Amino acid sequence: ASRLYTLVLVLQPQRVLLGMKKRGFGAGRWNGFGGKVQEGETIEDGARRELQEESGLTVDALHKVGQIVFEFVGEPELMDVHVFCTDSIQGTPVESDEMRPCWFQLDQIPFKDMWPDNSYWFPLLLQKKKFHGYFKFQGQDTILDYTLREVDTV
Ligand SMILES: Nc1nc2ncccc2[nH]1
């Protein structure tokens, strides 16, 4: 019982792009860009499509960096999130009614205003490590338990 999602982190040498979501699941929190994968669409093509829909940016080179499964207690479907990273993009981040993008210096990533799992695996993403994670949430703020291990192959 799992549903495919994407998450794209535009990660440059000294800064990362994040978006403040206006409404929906995760509203009020900085996050990477992504969403559901469509029928007949590859996960990577879905990640590319969502990056543009939400941030206005066109990615060229995308790299798999992680897989994180999210469980919310009481909700049947697990979120199977395929995480990607890129440095080579085109365009300028676009603010829309749905999303407010902002660049952050790497020592100023706003973990307090992000999903609480991010502080666990971001240190790996910033050091170019690949990972497999699982986070069991109660509600949207409480991590009941988790696993996170590095991998050589996502
Ligand atoms: N970046 C990010 N973390 C998350 N945790 C739970 C649900 C969705 C999430 N998106």
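Using the numbering of Swiss-Prot, the residues shown for chain A are 3-156, in order.
This deposition comes from X-ray crystallography, 1.7 Å.
Cβ coordinates are placed from backbone N, Cα and C, and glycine is handled just like the others.
According to Swiss-Prot, the feature Mg(2+) 1 binding site maps to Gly36, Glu56, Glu100. On its own chain, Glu100 (Mg(2+) 1 binding site) has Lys23, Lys24, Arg25, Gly26, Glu56 as residues at least 6 apart in sequence with a Cβ closer than 8 Å to its own Cβ. When secondary structure is read from DSSP and collapsed to three states, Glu100 (Mg(2+) 1 binding site) falls in the coil class.
A mutagenesis experiment is reported in Swiss-Prot for this position, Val39 to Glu, and the note states: Loss of activity. Look at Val39 (mutagenesis position): DSSP puts it in coil.
According to Swiss-Prot, the mutagenesis experiment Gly42 to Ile carries the following note: Reduces activity by 60%. For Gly42 (mutagenesis position), no same-chain residue 6+ apart in sequence has a C-beta under 8 angstroms from its C-beta.
Non-local neighbourhood of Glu55 (Mg(2+) 2 binding site): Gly37, each in the same chain, at least six residues away, with C-beta under 8 Å from its C-beta. Swiss-Prot lists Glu52, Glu55 with the feature Mg(2+) 2 binding site.
Under its mutagenesis entries, Swiss-Prot includes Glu56 to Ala with the note: Loss of ability to prevent DNA damage. Expected to cause loss of enzyme activity.
In the three-state DSSP scheme, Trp117 (mutagenesis position) is classed as coil. The Cβ of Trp117 (mutagenesis position) has 18 neighbouring Cβ atoms from other residues within 10 Å, across all protein chains displayed. Listed in Swiss-Prot as a mutagenesis experiment, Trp117 to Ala is described as follows: Greatly reduces or abolishes 2-oxo-dATPase and 8-oxo-dGTPase activities.
Under mutagenesis, Swiss-Prot gives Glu152 to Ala with this note: Reduces 2-oxo-dATPase and 8-oxo-dGTPase activities and increases thermolability. Non-local neighbourhood of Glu152 (mutagenesis position): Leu126, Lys131, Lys132, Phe133, each in the same chain, at least six residues away, with C-beta under 8 Å from its C-beta.
Taken in sequence order, the recorded positions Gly36, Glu52, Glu55, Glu100, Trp117 that lie near ligand 1, meaning a CB under 6 Å from one of its atoms, are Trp117. On a Cα basis, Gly36 (Mg(2+) 1 binding site) lies 14 Å away from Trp117 (mutagenesis position). Looking at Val39 (mutagenesis position) and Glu52 (Mg(2+) 2 binding site), their Cα atoms lie 9 Å from each other.
One way to see the shell of the Mg(2+) 1 site is to take the Cβ centroid of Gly36, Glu56, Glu100; the remaining same-chain residues with a Cβ within 8 Å of it are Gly21, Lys23, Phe35, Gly37, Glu52, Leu53, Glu55, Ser57, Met101.
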